[PDB]
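**Q** Here it is, the structure, as structure tokens.
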2 protein chains.
Amino acid sequence: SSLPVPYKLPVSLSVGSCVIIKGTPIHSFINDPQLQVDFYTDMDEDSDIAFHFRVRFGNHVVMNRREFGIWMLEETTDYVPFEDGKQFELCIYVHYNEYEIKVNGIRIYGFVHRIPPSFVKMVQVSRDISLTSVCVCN
Amino acid sequence: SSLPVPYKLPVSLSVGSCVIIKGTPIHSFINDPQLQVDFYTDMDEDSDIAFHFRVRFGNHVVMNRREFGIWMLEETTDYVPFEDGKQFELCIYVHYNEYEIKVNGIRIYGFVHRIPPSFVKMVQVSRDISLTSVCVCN
Ligand SMILES: OC[C@H]1O[C@@H](O[C@H]2[C@H](O)[C@@H](O)[C@H](O)O[C@@H]2CO)[C@H](O)[C@@H](O)[C@H]1O
Ligand SMILES: OC[C@H]1O[C@@H](O[C@H]2[C@H](O)[C@@H](O)[C@H](O)O[C@@H]2CO)[C@H](O)[C@@H](O)[C@H]1O
């Protein structure tokens, strides 16, 4: 891996920001690797989470938020167009009302803001992946 | 311009970070547009500056830092391979001992750290340019 995992990046996000994550799962899909991205409101991992994104490769994605320390209503999609064994590109674009999530150029979901994205102070990338790069663009 | 100018981006920099700035001068070179990039230690524009980079297009570049409110010893280079009227790409890569500055893929200078780059909390891009994008990569 080019970066440590878990990778905790301090960030300032605004509408128009794009978080681009490139990496590779460290297990084949029959071994169910996971990839997790958390948009944290502080560096402390017990802080609230504006957007939690957990992929079970070859299976499904779960999304949620954590508010006042409580996990809210979970959202899910079965569209996870990752390829077994290959590097992926995960783009999270901050729109005015939602995070748009793209996997290898394919829009899979729009997760609507329940707190403003400017409250996000740290992005954590975790679980069963090797990381090539993380970019934050405006 | 795609972004406001002056553009003040809150950042966290570490060794291995790369700041990529894409834009276009808003005047032809015979009218001496300038481009300025400041690595500020706070959002306040009177805070100390770890790395100040001021291009006079078609002429020369000045670099400096501001410590305890005082401008230090100015450094300069005449290598400024920007093209009149065209979009440029300005990359500032954070090495362990210096900032490496590349203009349109060409390394022009290495500005050595006098305070650690982790002290940089805001990057300001200013003066006579239109901005296409600013990315911070690790
Ligand atoms: O919702 C994200 C959140 O889910 C937790 O796991 C859920 C699980 O997805 C669900 O199937 C089960 O019924 O309840 C669990 C508790 O909410 C995870 O523990 C948590 O880390 C998040 O991933
Ligand atoms: O060194 C960067 C700093 O320079 C100031 O201008 C200098 C100028 O470059 C020099 O030729 C003259 O002799 O002294 C001036 C004052 O230091 C700028 O005013 C400042 O904004 C920075 O660009």
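Heads up, chain B uses Swiss-Prot numbers, so what you see runs 2-139.
Technique stated in the header: X-ray crystallography, 1.6 Å.
Cβ from N, Cα, C; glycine included.
According to Swiss-Prot, the mutagenesis experiment B:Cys136 to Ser carries the annotation: Loss of homodimerization; when associated with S-138. Quoting Swiss-Prot on the mutagenesis of B:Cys138 to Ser: Loss of homodimerization; when associated with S-136.
Let's see these features in context: how buried, what's close, how far.
**A** Annotation note: B:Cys136 (mutagenesis position) sits in a strand segment as assigned by DSSP.
Shown in sequence order, B:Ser18, B:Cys19, B:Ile21 are the residues of the chain, 6+ apart in sequence, with a C-beta less than 8 angstroms from the C-beta of B:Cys138 (mutagenesis position).
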**Q** For B:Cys136 (mutagenesis position), list the number of other Cβ atoms lying within 10 Å of its Cβ atom.
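**A** Its Cβ shell of radius 10 Å holds 16 other Cβ atoms.
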